[PDB]
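Take a look at the structure below.
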Amino acid sequence: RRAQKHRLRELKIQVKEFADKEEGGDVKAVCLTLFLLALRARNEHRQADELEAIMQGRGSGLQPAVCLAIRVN
DNA sequence: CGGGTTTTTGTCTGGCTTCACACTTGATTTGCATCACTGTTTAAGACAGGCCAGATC
């Protein structure tokens, strides 16, 4: 952890200054879409969409009507 | 060869943070057992008498 901190502090300062100046310090959504598109580049739409969900926040499970629909159909 | 340059760690004392967590008590959920009910014979194959029928002395 400390290892990768050292390894990447240069990119850290780079991206933080550039994103803070560009969009007004909203590094959250900037880096969000950054990693989204970067991971989609290698055709990981599965992981990209589940990460879109995890950040969006929604429906980890199902509600009883849907489970009933499944075991009936 | 043993000595020296990387990655990797310890490391600072502050203020920050999210969140587990104390301590009841009943209203829920969830796990795991029970429960009552269903199918409605043979089919090949070995051995033994027993009866009869045809052979034989």
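By the numbers in Swiss-Prot, the shown part of chain A spans 401-473.
Placement of Cβ uses the backbone N, Cα and C atoms for every residue, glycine included.
Swiss-Prot annotations:
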- A:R401 to A: Allows robust hairpin activity (MUTAGEN)
- A:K405 to A: Reduced hairpin activity (MUTAGEN)
- A:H406 to A: Allows robust hairpin activity (MUTAGEN)
- A:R407 to A: Impairs DNA-binding and reduces hairpin formation without affecting nicking activity (MUTAGEN)
- A:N443 to A: Impairs DNA-binding; when associated with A-445 (MUTAGEN)
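On the structure: features taken from Swiss-Prot.
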residue	record	DSSP class
A:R401	mutagenesis position	coil
A:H406	mutagenesis position	helix
A:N443	mutagenesis position	coil
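Here the CA atom of A:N443 (mutagenesis position) lies 28 Å from the CA atom of A:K405 (mutagenesis position). Look at the mutagenesis positions A:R401, A:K405, A:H406, A:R407 and count other Cβ atoms within 10 Å of each Cβ; A:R401 has the fewest. Each residue contributes its Cα atom, and for A:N443 (mutagenesis position) and A:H406 (mutagenesis position) those atoms are 30 Å apart. A:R407 (mutagenesis position) is 10 Å away from A:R401 (mutagenesis position) when you measure Cα to Cα. Here the Cβ of A:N443 (mutagenesis position) has 8 other Cβ atoms within 10 Å, regardless of which shown protein chain they belong to.
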